[PDB]
Amino acid sequence: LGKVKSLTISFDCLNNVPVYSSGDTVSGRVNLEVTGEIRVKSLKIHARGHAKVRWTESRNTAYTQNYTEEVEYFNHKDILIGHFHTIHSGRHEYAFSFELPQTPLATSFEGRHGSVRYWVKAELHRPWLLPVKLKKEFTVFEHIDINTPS
């Protein structure tokens, strides 16, 4: 058997910053470095954008209950491998490409308990091993429209 050394995600920028807008094609490669030899059930990507709010509330022998509320603006899945596949030592690259809705999207923002975030998640499934995921954030900002209603 072998083992996964590294799992990263590279973005093909439109420049060099991962900033995107409506109708834009977000693409890149899922990078996978491995020592020895591993078997892979599947390699999937999951893109999502949503508004998110964290808050905690104290109870009582006291403890703290954690809450999170999300509103989805965008969601997209795709498979890159399978759905076993064998991979040997060295670097491996797997290209991905999807597109953002031509409908207007929420702009990325970071408040103190509220935020809007977009990310691409890479999910690796292997026989007799727990699923491993890597989530990399990208920024979405709408381009100006001179025909905006009121």
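In chain A, numbers come from Swiss-Prot; the residues present are 3-17, 20-64, 69-91, 102-168, in order.
Determined via X-ray crystallography, 2.6 Å.
Positions of Cβ are set from backbone N, Cα and C atoms, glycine also.
Here the residue is the original one, but Swiss-Prot notes a mutagenesis experiment at this spot, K48 to E: Abolishes interaction with ADRB2; when associated with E-52; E-85 and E-139. The Cβ neighbour count for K48 (mutagenesis position), using a 10 Å radius and every protein chain shown, is 21.
What Swiss-Prot says about the mutagenesis result for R52 to E is this: Abolishes interaction with ADRB2; when associated with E-48; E-85 and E-139. The Cβ neighbour count for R52 (mutagenesis position), using a 10 Å radius and every protein chain shown, is 17.
Quoted from Swiss-Prot, the note on the mutagenesis of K56 to E is: Nearly abolishes interaction with ADRB2; when associated with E-58; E-135 and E-153. Taking Cβ-Cβ distances under 8 Å and a sequence gap of 6 or more within the same chain, the neighbours of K56 (mutagenesis position) are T76, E77, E78, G132, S133, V134, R135.
Record note (Swiss-Prot), mutagenesis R58 to E: Nearly abolishes interaction with ADRB2; when associated with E-56; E-135 and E-153. The unchanged residue is displayed. Under a cutoff of 8 A between CB atoms, and with a sequence separation of 6+ in the same chain, the neighbours of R58 (mutagenesis position) are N74, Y75, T76, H131.
The Cβ of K85 (mutagenesis position) has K48, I49, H50, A51 as same-chain neighbours under 8 Å, each 6 or more residues away in sequence. According to Swiss-Prot, the experimentally introduced change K85 to E is described as follows: Abolishes interaction with ADRB2; when associated with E-48; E-52 and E-139.
The note that Swiss-Prot attaches to the published mutagenesis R135 to E is: Nearly abolishes interaction with ADRB2; when associated with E-56; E-58 and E-153. In the three-state DSSP scheme, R135 (mutagenesis position) falls into the strand class. Taking all protein chains in view, 20 other C-beta atoms sit within 10 angstroms of the C-beta of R135 (mutagenesis position).
Its Cβ placed at the centre, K139 (mutagenesis position) has 15 other Cβ atoms within 10 Å. The note that Swiss-Prot attaches to the published mutagenesis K139 to E is: Abolishes interaction with ADRB2; when associated with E-48; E-52 and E-85.
Here the residue is the original one, but Swiss-Prot notes a mutagenesis experiment at this spot, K153 to E: Nearly abolishes interaction with ADRB2; when associated with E-56; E-58 and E-135. Here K153 (mutagenesis position) comes close to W137, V138, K139, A140: these same-chain residues lie at least six apart in sequence, with C-beta atoms under 8 angstroms from its C-beta.
Residues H91 and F102 bracket an unmodelled region of 10 residues, and their Cα atoms lie at a distance of 9 Å.
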